[PDB]
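Right, one structure below, let's go through it.
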Amino acid sequence: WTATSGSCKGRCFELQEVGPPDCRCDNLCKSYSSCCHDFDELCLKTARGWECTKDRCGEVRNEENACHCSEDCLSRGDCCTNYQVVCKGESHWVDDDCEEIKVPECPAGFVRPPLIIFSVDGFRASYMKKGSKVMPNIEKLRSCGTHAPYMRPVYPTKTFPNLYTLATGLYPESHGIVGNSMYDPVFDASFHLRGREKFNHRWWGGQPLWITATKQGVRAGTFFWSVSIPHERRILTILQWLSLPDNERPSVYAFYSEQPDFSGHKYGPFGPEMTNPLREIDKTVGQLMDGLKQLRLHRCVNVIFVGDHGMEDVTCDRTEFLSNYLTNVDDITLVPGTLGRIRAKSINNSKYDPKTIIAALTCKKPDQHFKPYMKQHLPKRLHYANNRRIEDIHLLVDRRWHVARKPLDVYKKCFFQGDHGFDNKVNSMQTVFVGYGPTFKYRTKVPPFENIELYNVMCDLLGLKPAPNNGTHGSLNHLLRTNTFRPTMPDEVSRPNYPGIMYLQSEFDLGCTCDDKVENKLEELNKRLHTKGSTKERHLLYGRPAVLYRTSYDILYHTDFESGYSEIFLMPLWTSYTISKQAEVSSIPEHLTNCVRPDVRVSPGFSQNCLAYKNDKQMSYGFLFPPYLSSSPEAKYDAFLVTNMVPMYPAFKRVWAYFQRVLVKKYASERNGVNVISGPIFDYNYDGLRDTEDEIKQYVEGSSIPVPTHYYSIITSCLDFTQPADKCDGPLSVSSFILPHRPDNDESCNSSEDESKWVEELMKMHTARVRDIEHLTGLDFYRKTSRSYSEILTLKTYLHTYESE
Ligand SMILES: *[C@@H]1O[C@H](CO)[C@@H](O[C@@H]2O[C@H](CO)[C@@H](O[C@@H]3O[C@H](CO[C@H]4O[C@H](CO)[C@@H](O)[C@H](O[C@H]5O[C@H](CO)[C@@H](O)[C@H](O)[C@@H]5O[C@H]5O[C@H](CO)[C@@H](O)[C@H](O)[C@@H]5O)[C@@H]4O)[C@@H](O)[C@H](O[C@H]4O[C@H](CO)[C@@H](O)[C@H](O)[C@@H]4O[C@H]4O[C@H](CO)[C@@H](O)[C@H](O)[C@@H]4O)[C@@H]3O)[C@H](O)[C@H]2NC(C)=O)[C@H](O)[C@H]1NC(C)=O
Ligand SMILES: O=C(c1cnc(OCC(F)(F)F)c(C2CC2)c1)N1C[C@@H]2CN(C(=O)c3ccc4[nH]nnc4c3)C[C@H]2C1
Ligand SMILES: [Ca+2]
Ligand SMILES: [Ca+2]
Ligand SMILES: [K+]
Ligand code: NA
Ligand SMILES: [Zn+2]
């Protein structure tokens, strides 16, 4: 109940919201049916429209007008945005040359430059180039300020998950808004676009920018707008708020445009009907900037022009129907469209089998346009698993397609020609970023980056300390003229042991064997120098990674590789090796096929054993440094140490062997040498964070050898590829992956063929950022380079996407 009889006189778009049933005059009141009786009359005036004309100049203030052209309007803060242009001979902001903004140029009483976030729904990254002729204001912002060629949304590339990610720096799995519709079983409730449930605070986790600002005494203009307030009135309201007295004026403002997404759904991303909404968004930007220039704030405000996701071509006839695959299609609930999520219709049904449902959706048709996954098997780069609102069964849908349960669902809900929500590496889902103002750089292009990073930068822009979030703070310092945050490297928590030879061979009873008893007085000095770390500067290019948790581990040196060997997990946490452009691939000699050798530096009690692998009929083993890339027949013996061994499903060994035998060498020839760091990952609770020993759900049978859920590799080289990886003088270039350690290759529909037809496609799908691997391992990489730390942070957030241009 709202007793809606009070008045909005003097309170139009009030900043503090009053407590019901007293009537509301704030920008959200429409959406609660709670506006005072006279809200439209007082607060939503439209008389005479939005522009001054010659004859309105110096008019007598008439309060009924939507905006004013009278002499007192600058003082009252409520001129039409074009007042000076029409009535004072001024120029439009877009017609002025840009001039570098070296310092903020603000009226007296401004303590900090205001931030305005101008967010545009569905604004695909290629609109910047493709609609440039019709967006002159936006093109001025872009070329004069700081811009990226595109910005990567988060998955799913839907509206609410992306807007709330912008506001929080959090992955949808952490902020809670995991889709445009959700079911939460602990609440027992659904969240929809239609209706009232979406308004309850229980959905919205994390700490959004406006709340961060408020708690630290920076005042915030309201971010949500009600859908029926027109664009011109939002702009005017922001400009009015900017005229408030110093003690009442907010420092941060948000504007939201429903376009071009709205049209894009109807006409597709490049439909001819799309030119007009681009013109209109450009015009609104023009109104804002003319408004700022009137208030003399155009060289004082930081403006962020940012999209939530792009838009792809999608029509009704590109729909795959689950009824074409399943038989009990009625025992399921599907959240449909550009992604799929499946759960049971009824929780009082114990005859519902996730495994049978998945098997029934796997490689069923040769051209199939989706792929089922248990959520914990989705590519780790999507970070889409650690929330009760995310269903166990997920369908990743091919770009340009839809999934639906039955045909009746598609025609008893072609309407649409555009949609979004797909994998966030897809080109058509990419969106825009421009920053313009005193705190951003002048005419600067920056590399593409992820939208999870902006919350930190907005906090920097406002002098706020960010709530804990998924950005890497410092990784966008190169966007800013000043206000940079000065990050420091995390302190190493555990320091390694450096064991020497401490055990005789016969102390070991591991059930391992090797054909290695064959025999020089000169090269006995050498082998010894190699075990002391004489080649270490060649294989460890960027310092050893730092272990950021408490544990027991040993540094092991070898001719061809260095490793950090964990006495707790009985395997390396990391293995580092450099492969130059010239390096040769050889094979495993026949007498050495099943060879595993005790490491006399590490006690039997902290070693794996061959017996366990013999007894475990499911589990086999592989090596982190590959024997194929040994530098000499003698150095090959090092690769067969029991301390280089890791557990591997036979099915996974097909993937790994091909990576080690064929791909490392291909990359080394292409990149002029690579440094490679590889290792296991344990993430049994799928939270994207390293597991502690007591979280491991799986061991090699009858042993304490823990089974990795994933294997990673980081492959680094010189960005200037005329320089070899081991002698690089400037910026680095990196690509990485986190391969799921699975007992089958069901994920790859062509896995019956040669590894050369499917393995690399799989690895590309599981591309990762170094930062993703740091979270999953508790390691910190690149500790000793000649690069600045901000630069290394950018490199650690890079993702190699494998899309075209
Ligand atoms: C991306 O960035 C984010 C933000 O930094 C990272 O997420 C953080 O990770 C932390 C570690 O996992 C986690 O810390 C835990 O917090 C518990 C208290 O949590 C509440 O308070 C915070 C702070 O204000 C709040 O943000 C939380 O909000 C969550 O939950 C609400 C409501 O439930 C949601 O609205 C909201 O969306 C959010 O949900 C997300 O987090 C939860 C888990 O916290 C997930 O389950 C959800 O799916 C969703 O993703 C909370 O309201 C705290 O109690 C924990 O402490 C236990 O563990 C420690 C280990 O040190 C131990 O010492 C303690 O004693 C304690 O143990 C006891 O509890 C155990 C488990 O119940 C039990 O087994 C024991 O027996 C003990 O009784 C813990 O410190 C932090 O909450 C989140 N923050 C956020 C915002 O998600 C995220 O990791 C980053 N992602 C990546 C990939 O790096
Ligand atoms: O009120 C806001 C808002 C506006 N701005 C913000 O943030 C701005 C920010 F973060 F950038 F600063 C924030 C975030 C706080 C959540 C929220 N709204 C109301 C709009 C209603 N809406 C839709 O129904 C919709 C739209 C397009 C679609 N395509 N496909 N399905 C769709 C469904 C999008 C919602 C955004
Ligand atoms: Ca959207
Ligand atoms: Ca974990
Ligand atoms: K075995
Ligand atoms: Na297969
Ligand atoms: Zn949309």
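Numbers in chain A track Swiss-Prot; the residues on display, in order, are 51-463, 468-573, 576-591, 617-886.
Cβ coordinates are placed from backbone N, Cα and C, and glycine is handled just like the others.
The following features are taken from Swiss-Prot:
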BINDING   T209, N230, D311, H474  1-(9Z-octadecenoyl)-sn-glycero-3-phosphate binding site
BINDING   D311, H315, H474  Zn(2+) 2 binding site
DOMAIN    54-97  domain 'SMB 1'
DOMAIN    98-142  domain 'SMB 2'
MUTAGEN   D171 to N  Abolishes lysophospholipase D activity
MUTAGEN   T209 to A  Abolishes lysophospholipase D activity
MUTAGEN   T209 to S  15% of wild-type lysophospholipase D activity
MUTAGEN   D311 to N  Abolishes lysophospholipase D activity
MUTAGEN   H315 to Q  20% of wild-type lysophospholipase D activity
MUTAGEN   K430 to A  Impaired secretion. No effect on lysophospholipase activity
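Of the chain residues outside the Zn(2+) 2 site list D311, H315, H474, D171, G172, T209, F312, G314, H359, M361, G472, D473 have their Cβ within 8 Å of the site's Cβ mean position. The Cβ centroid of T209, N230, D311, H474 marks the 1-(9Z-octadecenoyl)-sn-glycero-3-phosphate site; residues of that chain outside this set whose Cβ lies within 8 Å of it are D171, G172, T207, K208, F210, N212, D358, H359, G475, given in sequence order. Non-local contacts of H474 (1-(9Z-octadecenoyl)-sn-glycero-3-phosphate binding site) by the CB criterion (under 8 A, 6+ apart in sequence, same chain) comprise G172, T207, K208, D311, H359, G360, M361, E362, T388, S482, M483. Annotation for the mutagenesis positions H315, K430: lowest Cβ count within 10 Å of the residue's own Cβ, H315. Between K463 and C468, the deposited structure omits 4 residues, and the straight-line distance between their CA atoms comes to 12 Å. Cβ contacts within 10 Å of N230 (1-(9Z-octadecenoyl)-sn-glycero-3-phosphate binding site), excluding its own Cβ and spanning all protein chains shown: 17. Of the deposited chain, 2 residues are missing between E573 and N576, and the straight-line Cα distance between those two residues is 7 Å. Helix, strand and coil content of the domain 'SMB 2' (98-142), in residues and according to DSSP, is 12 helix, 3 strand, 30 coil. Among the recorded positions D171, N230, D311, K430, no residue has its Cβ under 6 Å from any atom of ligand 5. Using a 10 Å Cα-Cα cut-off from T209 (mutagenesis position), the recorded positions that qualify among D171, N230, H315, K430 are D171, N230.
Sequence-distant contacts of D171 (mutagenesis position), defined as residues of its own chain at least six apart whose C-beta falls under 8 angstroms from its C-beta, comprise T209, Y306, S307, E308, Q309, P310, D311, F312, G357, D358. For the 1-(9Z-octadecenoyl)-sn-glycero-3-phosphate site listed in the record, the two most distant Cα atoms among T209, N230, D311, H474 lie 15 Å apart.
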